[PDB]
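S.K.: First the structure, which I've put down as structure tokens, then a few questions once you've had a look.
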Amino acid sequence: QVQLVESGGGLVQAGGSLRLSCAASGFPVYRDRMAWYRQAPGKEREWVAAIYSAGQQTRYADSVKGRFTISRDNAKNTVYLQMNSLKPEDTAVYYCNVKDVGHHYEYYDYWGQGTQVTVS
Amino acid sequence: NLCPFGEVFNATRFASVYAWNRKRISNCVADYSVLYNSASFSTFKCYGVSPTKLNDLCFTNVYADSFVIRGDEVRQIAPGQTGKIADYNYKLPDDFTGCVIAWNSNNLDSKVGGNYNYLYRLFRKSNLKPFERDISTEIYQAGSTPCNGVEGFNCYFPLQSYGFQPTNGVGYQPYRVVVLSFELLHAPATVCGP
Amino acid sequence: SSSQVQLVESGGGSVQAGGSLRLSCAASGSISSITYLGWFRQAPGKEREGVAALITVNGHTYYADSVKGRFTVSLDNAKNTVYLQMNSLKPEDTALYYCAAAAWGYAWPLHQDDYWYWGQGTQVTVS
């Protein structure tokens, strides 16, 4: 059974930094794609960053392209999102995400609970 | 010169179906019977020729394409097929002369905790041509708007990882597949039987 | 009708649980072109599935898990006849049984939609 748990958000004054963690279980962290998404209050869930096993290894949205770095750790089966130079606009709940295919060629999108990041 | 089929069939590493590998076979003598009579394959289909007459035939060239899919998709590796495998990954010509050889490869490709290393293409602007190979990894634009190199609304990564779990049913299992294509050009035949 | 391979199956009938039967399938035509003999099955209310298979050149056999250890498929080249010995029968084996022959090689599991020369189908009832 597939499981994703986010951790590491919190309260930060502008210019600060955080390291979000996505602990995965039920599947190896080395795989096609693991993504990080954002949902702010009132807005819609926003794709932030992703890591891949084929092609360009990491991709980032334009708004975070110089400040965030995504990485994978196979030992702990975790995916990290280092966020530097934080801004109030980065304030949101952060989720990690994988898409699996099943016995009937159906696709299902897994998510975690999320972690809150608040910047001032 | 005996044809080097062990190099393809016994290769320690196999490609994902989207980046399927190809070797060329020429100027040698192939003993198909030892492959066919081997009891090491669960599928040995042929198109255009009878497998019992292969050692009596000669061809201009042979092509050994090899990859990995799931077992319940081996039926898509055949002419006239449809679906994501045959349309976006590996297409056979309508007039295919050759043979498809497949076997469960949990032997080498089983992984405790899961094996997500094998991938297949999910989206494509058009269908592949017979024996075309698309290995690109650009974001797929499923809408009127450009993707500008990132994911977003109607912008998706084009490859998907097979969830090969030891707990899976017998059809959602890693199968190594080798396609022998027999070239019937108007040229001297360099690959013959004994 | 115009097919170069013709299968005639027989040996069906009814029997009580625990008993045994022996289906036979005799071919005429391009005997040497046949590479693969498969036994299929259709029970009331179910699709036609695969019971057993035999690679002609090899003698190698495959059995579905629902008949593994009870059914035996075998070949007789003297009579050009394949046999399915059904032992330890139970009422869930009640079905129309078919034999089919291929010339394109072999493939397991069996699949109805491959190209096959088909038999007529012989009834088997177990109560």
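Chain B is numbered as in Swiss-Prot, which gives 334-527 for the residues shown.
Cβ from N, Cα, C; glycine included.
Here's the feature list from Swiss-Prot:
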- B:334-527: domain 'BetaCoV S1-CTD' (DOMAIN)
- B:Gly339 to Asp: In strain: Omicron/BA.1, Omicron/BA.2, Omicron/BA.2.12.1, Omicron/BA.4, Omicron/BA.5, Omicron/BQ.1.1 (VARIANT)
- B:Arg346 to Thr: In strain: Omicron/BQ.1.1, Omicron/XBB.1.5, Omicron/EG.5.1 (VARIANT)
- B:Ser373 to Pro: In strain: Omicron/BA.1, Omicron/BA.2, Omicron/BA.2.12.1, Omicron/BA.2.75, Omicron/BA.4, Omicron/BA.5, Omicron/BQ.1.1, Omicron/XBB.1.5, Omicron/EG.5.1 (VARIANT)
- B:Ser375 to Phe: In strain: Omicron/BA.1, Omicron/BA.2, Omicron/BA.2.12.1, Omicron/BA.2.75, Omicron/BA.4, Omicron/BA.5, Omicron/BQ.1.1, Omicron/XBB.1.5, Omicron/EG.5.1 (VARIANT)
- B:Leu452 to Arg: Increased resistance to neutralizing antibodies. Decreases HLA binding to NF9 epitope. Increased binding affinity to human ACE2 (MUTAGEN)
- B:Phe456 to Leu: In strain: Omicron/EG.5.1 (VARIANT)
- B:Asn460 to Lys: In strain: Omicron/BA.2.75, Omicron/BQ.1.1, Omicron/XBB.1.5, Omicron/EG.5.1 (VARIANT)
- B:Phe486 to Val: In strain: Omicron/BA.4, Omicron/BA.5, Omicron/BQ.1.1 (VARIANT)
- B:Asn501 to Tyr: In strain: Alpha/B.1.1.7, Beta/B.1.351, Gamma/P.1, Theta/P.3, Mu/B.1.621, 19B/501Y, Omicron/BA.1, Omicron/BA.2, Omicron/BA.2.12.1, Omicron/BA.2.75, Omicron/BA.4, Omicron/BA.5, Omicron/BQ.1.1, Omicron/XBB.1.5, Omicron/EG.5.1; May enhance affinity to human ACE2 receptor (VARIANT)
S.K.: Around the C-beta of B:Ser373 (variant position), how many further C-beta atoms are within 10 angstroms, looking at every protein chain?
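M.R.: For B:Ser373 (variant position), the 10 Å Cβ neighbour count is 10.
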S.K.: Considering Cα atoms only, can you say which of B:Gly339, B:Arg346, B:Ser375, B:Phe456 is the nearest neighbour of B:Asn501 (variant position) among these variant positions?
M.R.: B:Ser375
S.K.: Provide the list of recorded positions among B:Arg346, B:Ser375, B:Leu452, B:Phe456, B:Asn501 whose C-beta sits under 8 Å from chain C at the C-beta level, in sequence order; use 'none' for an empty result.
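M.R.: Sorted by position along the sequence, the hits are B:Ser375.
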S.K.: Using DSSP reduced to three states, classify B:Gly339 (variant position) as helix, strand or coil.
M.R.: helix
S.K.: Fewest other CB within 10 angstroms, which one of the variant positions B:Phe456, B:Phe486?
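M.R.: Taking B:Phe456, B:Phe486 as the variant positions, the minimal 10 Å Cβ count falls on B:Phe486.
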S.K.: Find the one among the variant positions B:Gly339, B:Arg346, B:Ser375, B:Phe486 whose C-alpha lies closest to that of B:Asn460 (variant position).
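M.R.: So, of the listed variant positions, the one sitting closest to B:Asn460 (variant position) is B:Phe486.
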S.K.: Select from B:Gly339, B:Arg346, B:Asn501 the variant positions whose C-beta atom falls under 8 Å of at least one C-beta in chain A, and return them in sequence order or as 'none'.
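M.R.: So the ones by chain A are B:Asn501.
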S.K.: Quick check: of the variant positions listed here (B:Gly339, B:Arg346, B:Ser373, B:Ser375, B:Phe486), which one has the Cα closest to that of B:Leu452 (mutagenesis position)?
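M.R.: Checking each of B:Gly339, B:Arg346, B:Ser373, B:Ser375, B:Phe486 against B:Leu452 (mutagenesis position), the shortest Cα distance is to B:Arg346.
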S.K.: Please report the distance from the Cα of B:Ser373 (variant position) to the Cα of B:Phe486 (variant position), rounded to the nearest angstrom.
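M.R.: It is 46 Å, counting Cα to Cα.
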